[PDB]
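Let me begin by presenting the structure, written as structure tokens, before commenting on it.
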Amino acid sequence: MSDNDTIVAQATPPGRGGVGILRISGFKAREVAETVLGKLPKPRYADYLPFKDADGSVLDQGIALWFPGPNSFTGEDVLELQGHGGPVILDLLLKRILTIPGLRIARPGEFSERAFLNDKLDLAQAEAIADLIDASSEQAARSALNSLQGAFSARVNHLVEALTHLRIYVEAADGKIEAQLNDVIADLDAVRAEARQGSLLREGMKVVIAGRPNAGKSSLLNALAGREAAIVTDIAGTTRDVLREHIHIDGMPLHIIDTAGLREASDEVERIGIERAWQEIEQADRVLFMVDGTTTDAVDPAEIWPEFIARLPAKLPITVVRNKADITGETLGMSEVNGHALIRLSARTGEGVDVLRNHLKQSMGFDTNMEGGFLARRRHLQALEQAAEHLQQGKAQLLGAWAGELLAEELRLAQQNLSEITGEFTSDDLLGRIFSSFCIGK
Amino acid sequence: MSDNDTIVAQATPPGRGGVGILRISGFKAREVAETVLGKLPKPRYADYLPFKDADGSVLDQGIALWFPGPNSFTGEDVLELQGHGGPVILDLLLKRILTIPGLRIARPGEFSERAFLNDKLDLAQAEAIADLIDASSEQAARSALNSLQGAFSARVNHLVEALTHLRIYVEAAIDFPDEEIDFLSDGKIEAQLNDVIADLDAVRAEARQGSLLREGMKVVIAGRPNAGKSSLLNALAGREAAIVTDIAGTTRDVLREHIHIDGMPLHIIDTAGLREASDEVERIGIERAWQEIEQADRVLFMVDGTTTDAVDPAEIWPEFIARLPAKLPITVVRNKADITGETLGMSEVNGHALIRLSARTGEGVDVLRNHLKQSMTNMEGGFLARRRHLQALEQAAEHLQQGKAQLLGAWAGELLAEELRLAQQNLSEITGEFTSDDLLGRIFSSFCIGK
Ligand SMILES: Nc1nc2c(ncn2[C@@H]2O[C@H](COP(=O)(O)OP(=O)(O)NP(=O)(O)O)[C@@H](O)[C@H]2O)c(=O)[nH]1
Ligand SMILES: Nc1nc2c(ncn2[C@@H]2O[C@H](COP(=O)(O)OP(=O)(O)NP(=O)(O)O)[C@@H](O)[C@H]2O)c(=O)[nH]1
């Protein structure tokens, strides 16, 4: 919002606790400090003093900190008033603070917003502030913090400076220059691949368990979860609603999706559930097939049920799992039929769940070989796509038409797209939309 | 566990926030100060420095305040660390802190005790302190029942039982070496020890895979079939979750969704409409929903406006009110107001919320959201609760290791019994208390010692 307008916001999560901290920043911070305290303590001093109400009655007691700019989180004069984790007194204090003219509850991201407006840090580091306050896995949290340290900004600045030097080479105008044009491409491709591996643990992937009713997909999902996830019984059509479960096999996220058994039933609800499952199959990154071993010995996908193979689009990895393999006595392990993985295991007994977990871990591109790395965003991937497209078009134009002006224009556009994440060229609308998603008071 | 113990705890409430506070009070305070920050900043100064680990990496960056006694909250060596309100990062930092020898996690409202008995806090509010401790302790006890609630609370049992059995066969032939019990005193004892160790790893590997905790406060929406439960859940979630139809008992399996409200997390629970079940699936789903109801935290009972104008929850369906736990807060959602036309808003009936809303269109949703946030949830939500279990089980494996190492030397059973007793004492913090008299009773019931 308005930079000149002083703002106040609650920092600590709502509820009750030992300390409820209020953060105020703006040009009215000193006047509000006098109004609520009647004095200005030494900056960066943990002073124990009471809080003063408008009528003069003691509002509360705590720790008051005064941080004159620019040696603060935002660079302006910021008052950090820590009291107690009492929401009622916090409400009264916030009302008193808002009473004074010139104060207003800043919109979410304003604390990051203004700090970004003063060029404290890279723009994408602002989003890096998020994705860490609310994570899902320990590995994801560590990667988000490492990114918050600011390595991605280093890589982006190096790439942009190399692109600027190449653009200069154009303006000023060897083979080594082409070798550099290609090795910068190689390093950018490697960093983009690592980023693709990044943000992969922000959601992991989607795996669809597909099979007929009276199969045990509900049971397999239940065993993977390790709790009582769903209802298991011999009644046909055991599950109708789409079931989603977020789990981590080993330091990695993933969403396992259950579905109703594929059969034609007069039930409208069952038909809707089948429709939902067929909708979700395409979105999923991977699909597994569960078929009873006793029902049919066929392992090729066509024999089991020729309809599903035809219906499912190609280019999607698929695996077949032989549930109830204990009754059949089949050797438990990993095999391949028609080029697709085939596992055997029994849900109720739990045998073969470990091999299923190992297959899920290994099949998806990931491993513990590389640590630290980086966590990226969809917008980052789109910007990388556009930059790579521009670079490829520029190189093709050079090779074929030898158009120096066209190559220079393509290189400049690619550099601008790459710097879009840095925010030098990004418009204010994108910054505002990104900052709005942040929680209030951040 | 003297009053001089240095304790580490979290001050900020659980959930999402921009700042997290960890406070340590005790003799080892300075030790922790040097262990985490690798130095001691200026006292009562807003120093700035990131948090480092043993490997040398950074776990968080924030503000550290060091307050030597007696001018502090508890009048002792107090350390305050402020960083980012991330549950995962907070858990990592707490795990880093706890590894130091002689440290332990604080009990419910221990800092109130420390700051009260040191005369650093006023004396008038004795009753207020008496309640502030009890409420936190009760909430902590209520938690940790979700920590040990799945397959994870299936190996530890095994473990403990195995240990008990071993102890029964190791202590007995130290107290009754005059009966005919054919004790296993031969070397095979160590063999029976090995499996116990091999069992513990399994437990330590059980919680490393599965669900993802998903801290928050539980809310349940329930009523009779076709009462708007699906519509209410879909509206609250903001995305389609369950099918919406007029068929009785459309949904048969419980559904769980997660939603944040201005930094306060909440978990919406959908269950099949309550009624008499003529099907195995329906009856089992009704039982599951009923069982989930008791463990819930907040409950919104469906009251269809079309069905009747009754407002009192007891009159609408007294049996559910009677079956409900007394402490369980209850709210009343008069569904289908848009058709009935009853004015939207917030009201009170016999002290319980009564809210008429239009679920089919979204009328009155903001009122329910306002009531939900205004309702409150102290601490001990999830991660910390399971940290206690992962710590108690942690400081038993080393005792078993050191006890087993003894057997390699002269076979002295007294030291083995001491180590096993210490290990079982540590394990008792998870399941329950196992006094010596219980071991004696099991020995009596297992053998024909008699007299
Ligand atoms: N012993 C054993 N039991 C199994 C095996 N596969 C499935 N079951 C049993 O199948 C029973 C019925 O579960 P059910 O509700 O049909 O699961 P479902 O997944 O809903 N069936 P469907 O996959 O067709 O949807 C469970 O109690 C489970 O123990 C197996 O390999 N071994
Ligand atoms: N006219 C009207 N209908 C409503 C309103 N709120 C909910 N409903 C109806 O309530 C019905 C509830 O049935 P359904 O969607 O199956 O969900 P449910 O309430 O969980 N029923 P069940 O327990 O049988 O699964 C919905 O189909 C919806 O049309 C409302 O405000 N007005």
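We number chain A the way Swiss-Prot does; in order, the residues shown are 1-173, 186-454.
Recorded method is electron microscopy, 4.0 Å.
Just so you know, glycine gets a Cβ as well, placed from its N, Cα and C.
Positions annotated as (6S)-5-formyl-5,6,7,8-tetrahydrofolate binding site by Swiss-Prot, on the basis of sequence analysis: A:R23, A:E80, A:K120, A:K454. Listed in sequence order, the residues of the same chain lying 6 or more apart from A:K454 ((6S)-5-formyl-5,6,7,8-tetrahydrofolate binding site) and placing their CB within less than 8 Å of its CB are A:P108, A:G109, A:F111, A:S112, A:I129, A:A130, A:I133.
Among the mutagenesis results in Swiss-Prot, A:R224 to A has the note: 1.5-fold decrease in GTPase activity and almost no change in affinity. The residue drawn here is the original one. Counting every protein chain shown, the Cβ of A:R224 (mutagenesis position) has 19 other Cβ atoms within 10 Å.
Marked as K(+) binding site by Swiss-Prot: A:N226, A:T245, A:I247, A:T250. For the recorded site, A:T250 (K(+) binding site), the DSSP three-state label reads coil. A:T250 (K(+) binding site) has a Cβ environment of 23 other Cβ atoms inside 10 Å.
Annotation comment: Swiss-Prot describes A:226-231, A:245-251, A:270-273, A:335-338, A:358-360 as GTP binding site. If you take the C-beta of A:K336 (GTP binding site) and look for same-chain residues 6 or more apart in sequence within under 8 angstroms, you find A:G228, A:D304, A:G305, A:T306, A:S358, A:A359.
Around the Cβ of A:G228 (mutagenesis position), 25 further Cβ atoms fall within 10 Å across all displayed protein chains. In Swiss-Prot, a published mutagenesis experiment is listed as A:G228 to A, annotated Loss of GTP binding and hydrolase activity. Completely impairs tRNA modifying function.
The annotation Mg(2+) binding site is assigned in Swiss-Prot to A:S230, A:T251. Other C-beta atoms found within 10 angstroms of the C-beta of A:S230 (Mg(2+) binding site) number 26, with every protein chain shown included.
For the mutagenesis experiment A:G249 to A, the note given by Swiss-Prot reads: 22-fold decrease in GTPase activity and 7-fold increase of affinity.
Per Swiss-Prot, mutagenesis A:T251 to S is noted as: 4-fold decrease in GTPase activity and 1.2-fold decrease of affinity.
Spatially close to A:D253 (mutagenesis position) yet at least six residues away along the chain are A:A272, A:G285, judged by Cβ distances under 8 angstroms. The mutagenesis experiment A:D253 to A is recorded by Swiss-Prot, whose note states: 9-fold decrease in GTPase activity and 13-fold increase of affinity.
Here Swiss-Prot describes A:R275 to A as a published mutagenesis experiment; the accompanying note says: 6-fold decrease in GTPase activity and 1.9-fold increase of affinity. In the three-state DSSP scheme, A:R275 (mutagenesis position) is classed as coil.
In Swiss-Prot, a mutagenesis experiment is listed as A:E282 to Q, annotated with the note 370-fold decrease in GTPase activity. Within 10 Å of the Cβ of A:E282 (mutagenesis position) there are 19 other Cβ atoms, across all protein chains. Following the DSSP three-state reduction, the secondary structure of A:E282 (mutagenesis position) is helix.
Recorded in Swiss-Prot as a mutagenesis result, A:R288 to A carries the remark: 1.7-fold decrease in GTPase activity and 1.5-fold increase of affinity. Long-range Cβ proximity for A:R288 (mutagenesis position), meaning a same-chain Cβ under 8 A and a gap of 6 or more residues, is found for A:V254, A:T271.
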So which of the recorded positions A:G228, A:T245, A:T250, A:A272, A:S358, A:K454 end up next to chain B, with Cβ to Cβ under 8 Å?
A:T245, A:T250, A:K454
In which DSSP state, out of helix, strand and coil, do we find A:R288 (mutagenesis position)?
helix
Among A:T245, A:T251, A:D253, the recorded positions whose C-beta sits under 6 Å from ligand 1:
A:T245, A:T251
Reduce the DSSP letter at A:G228 (mutagenesis position) to three states and note it down.
coil
Considering Cα atoms only, can you say which of A:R224, A:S230, A:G249 is the nearest neighbour of A:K120 ((6S)-5-formyl-5,6,7,8-tetrahydrofolate binding site) among these recorded positions?
A:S230
Among all protein chains shown, how many Cβ atoms are found within 10 Å of the Cβ of A:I247 (K(+) binding site), not counting that one?
13
Quick one: pull the CA-CA distance for A:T250 (K(+) binding site) versus A:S230 (Mg(2+) binding site), whole Å only.
8
Fewest other C-beta atoms within 10 angstroms of its own C-beta: which of the recorded positions A:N226, A:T251, A:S358 fits that?
A:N226
Go through A:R23, A:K120, A:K229, A:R275, our recorded positions, and report the one whose Cβ sees the most other Cβ atoms within 10 Å.
A:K229
Taking the Cα of A:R275 (mutagenesis position) as the centre, which of the recorded positions listed as A:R224, A:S230, A:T245, A:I247, A:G249, A:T251 lie within 10 Å of it?
A:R224, A:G249
